[PDB]
Amino acid sequence: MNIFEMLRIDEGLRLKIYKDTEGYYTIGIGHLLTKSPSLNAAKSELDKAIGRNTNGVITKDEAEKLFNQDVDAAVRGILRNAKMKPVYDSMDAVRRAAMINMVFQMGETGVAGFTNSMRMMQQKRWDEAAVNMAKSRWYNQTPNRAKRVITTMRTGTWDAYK
Ligand SMILES: [Cl-]
Ligand SMILES: [Cl-]
């Protein structure tokens with residue numbers, strides 16, 4: 001297991017524009033297209049991202065293409081972030097994967113809003129961090145995924161994904 005498979009589990013694969021769990025137009029493997037209510041704008045954002053006239057549908061390879069880009073951008077987002085970098089650097093590979101998943105889903109912004117857990121993380125107080133992370137809208141909204149990511153963080157193993 002690795003970050004790619006992990007996220008592929010959590011996000012799924014849809015080759016047609018769909019609405020995510022927040023009602024936002026998405027496609028591929030969790031690629032958010034736009035927060036606007038218009039499918040047109042969505043369709044438009046998709047064509048711009050793919051470089052062709054998609055008509056709201058892409059092939060698998062294209063989905064994988066966005067996916068690579070988005071994982072790469074999440075990592076690079078973390079590394080450019082003054083609050084997060086040090087937390088990420090302090091952790092082992094499994095736990096880093098958990099942090100990337102959170103950023104991929106919530107944006108550097110949304111994650112960056114877990115200061116308190118991140119501090120516990122950096123201190124290696126896993127159980128506590130897990131408890132704190134659970135008091136969040138994130139957890140209340142997507143509890144099963146949240147649980148998977150929290151156990152990965154708590155344990156440093158991929159058990160939640162096996
Ligand atoms: Cl893009
Ligand atoms: Cl869920």
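Method of determination (from the header): X-ray crystallography, 1.9 Å.
Each Cβ is built from the backbone N, Cα and C atoms, and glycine gets one as well.
Experimental mutagenesis at this site is recorded by Swiss-Prot as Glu11 to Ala, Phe, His, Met or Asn, annotated: Complete loss of enzymatic activity. What Swiss-Prot lists as active site, proton donor/acceptor is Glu11, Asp20. Quoted from Swiss-Prot, the note attached to the mutagenesis of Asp20 to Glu or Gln states: Loss of 99% of enzymatic activity. For the published mutagenesis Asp20 to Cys, Swiss-Prot gives the following note: Nearly no effet on specific enzymatic activity. The annotation that Swiss-Prot gives for the mutagenesis experiment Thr26 to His reads: Facilitates transglycosylation more effectively than hydrolysis; covalently bound substrate. What Swiss-Prot notes for the published mutagenesis of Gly30 to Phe is this: Almost complete loss of enzymatic activity. The enzyme is destabilized by 1.5 kcal/mol. What Swiss-Prot lists as substrate binding site is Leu32, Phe104, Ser117, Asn132. Where Swiss-Prot documents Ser117 to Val as a mutagenesis experiment, the accompanying text is: 50-fold decrease in enzymatic activity. A mutagenesis experiment is reported in Swiss-Prot for this position, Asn132 to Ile, and the note states: 5-fold decrease in enzymatic activity. As a published mutagenesis entry, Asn132 to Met or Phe appears in Swiss-Prot alongside the note: 2-fold decrease in enzymatic activity.
Checking Cα-Cα distances from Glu11 (mutagenesis position) against the recorded positions (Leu32, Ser117, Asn132) with a 10 Å cut-off leaves nothing; none qualify. Secondary structure at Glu11 (mutagenesis position), taken from DSSP and collapsed to helix, strand or coil, is helix. Within 10 Å of the Cβ of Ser117 (mutagenesis position) there are 24 other Cβ atoms, across all protein chains.
Maximum intra-site Cα distance, substrate binding residues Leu32, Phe104, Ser117, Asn132: 27 Å.
Classification of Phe104 (substrate binding site) by DSSP places it within a helix. Neighbour counts of Cβ atoms within 10 Å were taken for the mutagenesis positions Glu11, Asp20; the minimum is at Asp20.
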